[PDB]
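J.: Mind looking over this structure? Questions follow.
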Amino acid sequence: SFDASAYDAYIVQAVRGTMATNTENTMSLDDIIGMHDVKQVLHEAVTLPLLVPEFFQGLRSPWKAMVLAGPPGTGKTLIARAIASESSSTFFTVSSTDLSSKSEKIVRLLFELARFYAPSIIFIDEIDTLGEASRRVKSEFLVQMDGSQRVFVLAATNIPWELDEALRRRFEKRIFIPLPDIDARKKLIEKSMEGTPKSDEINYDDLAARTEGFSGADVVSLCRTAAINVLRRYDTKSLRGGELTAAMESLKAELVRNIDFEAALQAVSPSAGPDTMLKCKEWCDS
Ligand SMILES: Nc1ncnc2c1ncn2[C@@H]1O[C@H](COP(=O)(O)OP(=O)(O)O)[C@@H](O)[C@H]1O
């Protein structure tokens, strides 16, 4: 769908469902909170070799495959799409598990179609799960990958040590993705709370401090909970019936208060275990 590419199968459904041309995703690297060093790495490894190819050849040959390792909800998929937008890269999002349920005919077309679209990025989430007869993909990736090497393959794992040696080989570069610090947390809370009616009474510094072990997904989960705690704070019987009532009309005027974060702060808890972040930090060195 650049020029001409057609091949009979009902598989084109899923592949095009995971594809995003450089037009579709208007993503921005500036729509990410923090990850300065991670943006810096992917920028030099993906964007710059496409803009200055005379410089990035020979001893400066760019990496073809890369793996992002970190606790869950740290933004590995965001940064994958954000660096594909900055570099005019056709984006492919492919979860490892979703393949095992859906498969070998997809991976072939996935790479064949990724190569068809000039520079493109194939993102693979939870590749640690790959390493029953799912050998049709858990290895078909390696033969489609060793041949495809234009096409950059970014992979993501929350369990980086459960990565077998067969995959450790193909992904030499390993970027550790950490948890947002106190300052990045604050901007993440304010970003999630952007267009939500709330009282000015809320202080985003206390929230940034109280959410120590939180990830970016935990922060937005804290925000969704506080926003809906407004509904919980309401009298239930007034909100009953299938017809619109004045009480439901009052629900709209409601602001998110400090109480709503307080309830949410006792509800959501960090999903990034203590020794689990170091599991990635040390693995990215050995
Ligand atoms: N650094 C960040 N900046 C902005 N949003 C973030 C950040 N980290 C996480 N998020 C939010 O968390 C959600 C899940 O992040 P995701 O990219 O799926 O991380 P992972 O790949 O680790 O699952 C996203 O929808 C995003 O809005």
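Here chain A follows Swiss-Prot for its numbers: 164-265, 270-298, 308-325, 332-468, in order, are the residues you see.
For all residues, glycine too, the Cβ spot is worked out from N, Cα and C.
Swiss-Prot lists these features:
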- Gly233, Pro234, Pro235, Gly236, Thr237, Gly238, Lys239, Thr240, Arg351, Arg352: ATP binding site (BINDING)
- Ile195 to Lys: In ct46sb3; dominant negative (MUTAGEN)
- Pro225 to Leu: In b284; dominant negative (MUTAGEN)
- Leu231 to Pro: In ct81; dominant negative (MUTAGEN)
- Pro235 to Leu: In ct93; dominant negative (MUTAGEN)
- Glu308 to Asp: In ct46ct101; null. Formation of an abnormally large polar body during oocyte meiosis II. Myosin thick filaments are disorganized in body wall muscles in an unc-29 (e1072) mutant background (MUTAGEN)
- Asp322 to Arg: Severe loss of ATPase activity and complete loss of microtubule severing activity (MUTAGEN)
- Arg351 to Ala: Severe loss of ATPase activity and complete loss of microtubule severing activity (MUTAGEN)
- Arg352 to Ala: Severe loss of ATPase activity and complete loss of microtubule severing activity (MUTAGEN)
- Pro360 to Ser: In ct46sb23; gain of function (MUTAGEN)
- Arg414 to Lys: In ct46ct89; dominant negative (MUTAGEN)
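Walk me through where these features lie, including what they touch and how far apart they are.
T.: Taking Cβ-Cβ distances under 8 Å and a sequence separation of 6 or more, the neighbours of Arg352 (mutagenesis position) in its chain are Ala228, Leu318, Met321, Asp322. DSSP assigns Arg352 (mutagenesis position) to a helix in the three-state reduction.
Sequence-distant neighbours of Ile195 (mutagenesis position) (same chain, six or more apart, CB under 8 Å from its CB) are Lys202, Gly238, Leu241, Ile242, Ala245, listed in sequence order. According to its DSSP assignment, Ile195 (mutagenesis position) is coil.
In the three-state DSSP scheme, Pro225 (mutagenesis position) falls into the coil class. Spatially close to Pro225 (mutagenesis position) yet at least six residues away along the chain are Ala208, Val209, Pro212, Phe219, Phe334, judged by Cβ distances under 8 angstroms.
DSSP assigns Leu231 (mutagenesis position) to a strand in the three-state reduction.
For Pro235 (mutagenesis position), the same-chain residues lying six or more positions away in sequence with a CB closer than 8 A to its CB are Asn340, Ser397, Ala399, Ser453, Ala454.
Within the same chain, no residue at least 6 positions away in sequence has its Cβ under 8 Å from that of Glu308 (mutagenesis position).
In three-state terms derived from DSSP, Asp322 (mutagenesis position) belongs to a helical segment.
Neighbour list (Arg351 (mutagenesis position), Cβ cut-off 8 Å, at least 6 residues apart, same chain): empty.
The DSSP secondary structure for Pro360 (mutagenesis position) is coil. Every protein chain shown contributes to the tally, and the Cβ of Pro360 (mutagenesis position) ends up with 18 other Cβ atoms within 10 Å.
Long-range Cβ neighbours of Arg414 (mutagenesis position) (same chain, at least 6 residues apart, Cβ-Cβ under 8 Å): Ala445. For the recorded site, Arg414 (mutagenesis position), the DSSP three-state label reads helix.
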J.: State the count of C-beta atoms found within 10 angstroms of the C-beta of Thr237 (ATP binding site), not counting that atom itself.
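T.: Taking every protein chain into account, the count is 28.
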J.: Long-range same-chain neighbours of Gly233 (ATP binding site), Cβ under 8 Å, sequence gap at least 6?
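T.: The list for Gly233 (ATP binding site) reads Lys239, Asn340, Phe358, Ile359, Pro360, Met459, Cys462, given in order along the sequence.
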J.: If you measure every Cα to Cα distance among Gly233, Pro234, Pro235, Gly236, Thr237, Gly238, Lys239, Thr240, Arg351, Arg352, the residues said to bind ATP, what is the biggest one in Å?
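T.: Greatest Cα separation within the listed binding residues comes to 25 Å.
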J.: Among the recorded positions listed here, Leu231, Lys239, whose Cβ has the fewest other Cβ atoms inside 10 Å?
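T.: Counting other Cβ atoms within 10 Å of each of the recorded positions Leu231, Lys239, the minimum falls on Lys239.
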